[PDB]
Amino acid sequence: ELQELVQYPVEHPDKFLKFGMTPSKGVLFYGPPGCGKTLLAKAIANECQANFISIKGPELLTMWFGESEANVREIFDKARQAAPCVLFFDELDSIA
Amino acid sequence: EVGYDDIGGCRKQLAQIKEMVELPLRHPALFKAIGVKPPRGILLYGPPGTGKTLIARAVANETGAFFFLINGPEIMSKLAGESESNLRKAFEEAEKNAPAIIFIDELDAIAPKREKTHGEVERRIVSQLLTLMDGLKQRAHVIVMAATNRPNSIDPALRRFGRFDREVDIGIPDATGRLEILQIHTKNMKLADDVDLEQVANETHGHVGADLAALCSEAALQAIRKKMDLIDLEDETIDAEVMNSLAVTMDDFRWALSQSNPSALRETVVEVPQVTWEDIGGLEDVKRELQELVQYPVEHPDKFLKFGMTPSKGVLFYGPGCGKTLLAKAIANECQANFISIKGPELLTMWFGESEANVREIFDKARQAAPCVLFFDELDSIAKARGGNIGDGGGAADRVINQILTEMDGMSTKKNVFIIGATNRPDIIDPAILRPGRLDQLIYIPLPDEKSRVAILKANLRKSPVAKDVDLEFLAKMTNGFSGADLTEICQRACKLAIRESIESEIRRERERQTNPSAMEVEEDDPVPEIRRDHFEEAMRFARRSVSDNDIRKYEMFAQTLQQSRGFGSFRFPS
Amino acid sequence: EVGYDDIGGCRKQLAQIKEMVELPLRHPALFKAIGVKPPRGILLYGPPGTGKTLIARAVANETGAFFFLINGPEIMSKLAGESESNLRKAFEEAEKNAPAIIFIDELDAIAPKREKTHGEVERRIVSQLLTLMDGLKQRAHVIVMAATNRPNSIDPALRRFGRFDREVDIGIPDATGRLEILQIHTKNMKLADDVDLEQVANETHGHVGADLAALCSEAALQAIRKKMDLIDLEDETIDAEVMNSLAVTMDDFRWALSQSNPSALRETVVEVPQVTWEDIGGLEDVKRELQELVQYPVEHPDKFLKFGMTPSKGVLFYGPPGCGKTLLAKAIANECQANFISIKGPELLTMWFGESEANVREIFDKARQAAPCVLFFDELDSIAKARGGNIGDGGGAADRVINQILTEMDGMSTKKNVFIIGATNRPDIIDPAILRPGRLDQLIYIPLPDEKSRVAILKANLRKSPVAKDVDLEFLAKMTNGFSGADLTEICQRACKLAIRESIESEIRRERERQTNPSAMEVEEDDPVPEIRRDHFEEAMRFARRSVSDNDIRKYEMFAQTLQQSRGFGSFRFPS
Ligand SMILES: Cc1cc(OCc2nnc(SC3CCCC3)n2-c2cccnc2)ccc1-c1ccc(S(C)(=O)=O)cc1
Ligand SMILES: Cc1cc(OCc2nnc(SC3CCCC3)n2-c2cccnc2)ccc1-c1ccc(S(C)(=O)=O)cc1
Ligand SMILES: Nc1ncnc2c1ncn2[C@@H]1O[C@H](COP(=O)(O)OP(=O)(O)O)[C@@H](O)[C@H]1O
Ligand SMILES: Nc1ncnc2c1ncn2[C@@H]1O[C@H](COP(=O)(O)OP(=O)(O)O)[C@@H](O)[C@H]1O
């Protein structure tokens, strides 16, 4: 499934364009701690040979406590510059 | 030279500038015998790279006025005490060649003071410029046009009467204007036949005229790199025929678009939505009511004036993915009025940041782009953020909604902006929003019917190749209570299944030639050229109803919570 | 030249300026034999484009005083160290031509320092200007008038005694003044007969004199574009007769109004409300009580002084929504012909959310300047609702905005003219301190309109709309057992909407017939629905609804009897 969602649009963009389907650009891994979600994201990034950016929970908590969310804009701009990239938001539920 | 043809984008403010400047310039002698004050200054503002200087130069050339360009930093870079001489000499020279147009590019550098006004010499420059601008003795016909990123960046005294009394927001070009900009920027490169500039234009959302030119140049450079370099036959001047032999292919443009990085994607878009009533399959009562409320006052303003009735300028859509945003876009498209959409994330950002003055800026932008349909999508987001069952200790009032109410109360003057609100939680919406003069006309958008579902499926599958074998009416009828979002998900899943099957099949077939090289090459074409019945059956296997019947029950409750009494249904006059 | 005729708006501060300046200027020799200090400086402030410079020039011309104009940036644009020479020479030249008027346009540039006072040379300019202004040796009769957007923008020392001791807020022109401004700005364009300038004036809310001139010019340019361009017959000078043949039509003015963008719609409006007691059909006890409280102290101040009674300067309207409290306040203001200032709930909520209650001080000062005025605080309970109402915050009813309002009211009453009127739909949650003596103590209850009141409300709502005599209005009013004013307005609006839709649909179909079957002889039968009929009103009433439930009326009745005059004194008799 990860191979599909990430690799297929780039390896075969023509076939995605033929059917007029825009591939999803977001995937949310859910599961118990320590099962390899971060490793899975790294592996999927490696297979596509695309840059990998990891935003762990401490960074999000720092942005939330400091009331400085403009860093999200900077992070997204950095991810945009390093394309192809896999922007991974590890442990996104930390703020909740 | 440069003219209206060079000015691309068809953004329809060039026409306004023309109407502004012909008679003052095209017929200057007329104003000599008629007592009227022409436009002494015009403030063109918008994102950088939108061609404001190009527009001014084209107007000057097409009207014959002597164009004078006063670069912001050109004068600012000069030594203090003699830059003032440069500005004064520029105005005198422009005065000599009456009629003349004085263009001040990057005006936010000569007079950037927003009442902060740091420094000493820059205050002198701003004050002297003010004296010159207000010093126009209405003699001759010098028109001073200035360029600025935003109206509030320049000194407010420059915005006052007689200095710059009228402003035009050039704004980002739209798909139609992006296409015309591409055409103007692609006219001497001998564009290939396969490339059409239409697909690129649609995918070019977020670019400006400068961005479009840069993308075209990058595509040309990719074409030059791909070919004519392998041969490496180069001289002092490349042969014209050799260079003409190359044609910019669609692949080069696609790569350039991938390498675009548009310079202001975030900037708000003021564009006539391309959505049409065809996309929505039904809502005939809702469609007619929307047509009434919006279109009737403008199509037949005289009849509204005859009965002394002021049409409501606010409508609040409530409902469960049912197409409220699409309905608003369709209604805007029918009236051919600009559409501005304020999604929930923007409101939440204004609320978290405690910056509600952005509401004032948003309303001003909507006012400038008239006729417009200011849509506040998912307006209940702030109430949800504060709770909804218990929430905060205070009432429903919040900073952002209060500012919106203040702007609406101070609105209606413009006679063109129309506020449309969409909310999935009508119970938690602030009651003040529904008071008269606000979004009082509540419209309920129900789950799409069978016919509506068929139309939604057709709209979602219009682009995708769908085999005639797969019956769409049966699928729509089968989906008893699927929402528009659910139908879209089903169509997307079917397309995904078809794409995966096609990719896997052609990949295997390629192994088959590599493993067993056939003596004669005869491709059988695509094993799956269009979406079939089995793909749709597998996709529907995963079909799901996002909207439960309990939330539909709550919406039905609110709807009957706007109950027209139960005793007047038989009201008859005494006769 | 320019005179009182050119000065439009009839805003009634030009009269005050005249009364200020005639004797100092019109009779300068009189002050030589009488020991009195005239007005050394007058500070005209208001929104830009209101004609302050025009007013000063007109006063100078009509009084014969030598007018001198000291442009703000003209001196500011000059080189440092020699601008001071320009200011000093300007005062000396004005001194020579006594009597003279020195006008300082855009005074907020020469002396903008609000005690922040950035820079060095500008401090010199402000101090030297202060020395000159205070240096007037009371000889000659030079009067220094200055223009500024707001009083607080200029240096406070300029506002002190002897520099600028009296201020006039020209303010935005009103409908009557907007109409007069349009007349003055439309006098040489040969305005068409169809255009009346009255409808445009009413729809011109939010414009200033400059805005009105710009709108008129835009309409003229639209007329010039629509015609005389198609012919394209142009020469060095357009023929006067050819240009006169065109008449500015109502359509051109309508388009210009659509393309106006008034330069200060948000600015607060100080205007005599046009609403009259006719709009409200009843409230005779309430009407008489309001007449007493407001009108009696001014119409007969002597009798109030005789009994040594100070009339209450605060009234709090309480009642269900949509019953006409705002309209009642406007009517009472209109009867006394006093300016009306309305502070709706959104403004209070903005001040509360932004933690900026100093705006209350500014609002009260503005009300004080525009005397006689009726300062109305519409929906004053908004802050209490925002904080809760059933449980609310942990603290009491006191809040920042209400506390500032109380402080201003306590510091008020000095003016003897501002009258505070408060309207609230939730009297239970209103702060009790608001009702203490010296505050809005006179509580007035506005009940749901009666049958006669309902008839009057329906007539007022339907006065503009063409209503057929067949539709009986008394029957409709009586039929509506408990409809509020808002409910009646909604019914009338729905009936008008139904009539408009039917007329549009019918004439549209009738046009298809002409197009589908071109008739040999054109004979329009006029409008198929020329006025609102019985069927339209029946369909509209089909959707009639009672916004105000009987339970909230029960709560209001409870509070009303919660202001119960005891139960043992009703028979009080003196011993005789
Ligand atoms: C005649 C009139 C037109 C109007 O405006 C019409 C209008 N133009 N562009 C637009 S906007 C654009 C259209 C599509 C997207 C938005 N509108 C408009 C107005 C209201 C609601 N929707 C549109 C207002 C009010 C009136 C009048 C009604 C009664 C009376 S009397 C004293 O009782 O006789 C006087 C004046
Ligand atoms: C004589 C007097 C007049 C007054 O003011 C009258 C007034 N003029 N403009 C206005 S305002 C405008 C009118 C319509 C809108 C608002 N008012 C006014 C005053 C109070 C309430 N409403 C209006 C105050 C107080 C007194 C006095 C009473 C007793 C005594 S003793 C020592 O016991 O003998 C001394 C002084
Ligand atoms: N609609 C357009 N048609 C042709 N060129 C455009 C257009 N829009 C932008 N450009 C390009 O933008 C370049 C510079 O942008 P400019 O006109 O100076 O606007 P700004 O001053 O706001 O940056 C120009 O050299 C021009 O090539
Ligand atoms: N009531 C009025 N009657 C005639 N002209 C007015 C009026 N109000 C404003 N104007 C116009 O406003 C123009 C400039 O405004 P101005 O008098 O300088 O006020 P301010 O200095 O505050 O901007 C004038 O040229 C005049 O035509």
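Using Swiss-Prot numbers, chain A covers 488-583, in order.
Header says: electron microscopy, 3.0 Å.
The backbone N, Cα and C atoms fix where each Cβ goes, and this holds for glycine too.
What Swiss-Prot records for this protein:
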BINDING   A:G521, A:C522, A:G523, A:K524, A:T525, A:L526  ATP 2 binding site
MUTAGEN   A:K524 to Q  Impairs ERAD degradation of HMGCR; when associated with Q-251
MUTAGEN   A:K524 to A  Impairs catalytic activity of RNF19A toward SOD1 mutant. Does not inhibit interaction with RHBDD1; when associated with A-251
MUTAGEN   A:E578 to Q  Does not inhibit interaction with RHBDD1. Increased interaction with CAV1 and UBXN6. Impaired autophagic function. Defect in ubiquitin-dependent protein degradation by the proteasome; when associated with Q-305. Increases interaction with ZFAND1 in an arsenite-dependent manner
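Here the features listed in Swiss-Prot are placed on the structure.
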residue: A:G521; record: ATP 2 binding site; DSSP (3 states): coil
residue: A:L526; record: ATP 2 binding site; DSSP (3 states): helix
residue: A:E578; record: mutagenesis position; DSSP (3 states): coil
In the same chain, outside A:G521, A:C522, A:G523, A:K524, A:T525, A:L526, whose C-beta lies within 8 angstroms of the Cβ mean position for the ATP 2 site? A:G518, A:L527
Whole-number Å value for how far A:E578 (mutagenesis position) lies from A:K524 (mutagenesis position) (Cα to Cα): 10
A:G521 (ATP 2 binding site) to A:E578 (mutagenesis position) - Cα separation in whole Å: 12
If you count the other CB atoms within 10 A of the CB of A:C522 (ATP 2 binding site), including all protein chains displayed, you should get 10
How big is the Cα-to-Cα gap, in Å, between A:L526 (ATP 2 binding site) and A:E578 (mutagenesis position)? 13
Whole-number Å distance between the CA of A:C522 (ATP 2 binding site) and the CA of A:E578 (mutagenesis position)? 13
Using Cα coordinates, what distance in whole Å links A:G523 (ATP 2 binding site) and A:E578 (mutagenesis position)? 12
Hey, what's the Cβ neighbour count for A:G521 (ATP 2 binding site) at 10 Å? 7
Tertiary neighbours of A:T525 (ATP 2 binding site) (same chain, Cβ under 8 Å, six or more apart): A:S541, A:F575, A:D577
Relative to the Cβ position of A:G523 (ATP 2 binding site), how many further Cβ atoms are located within 10 Å? 11
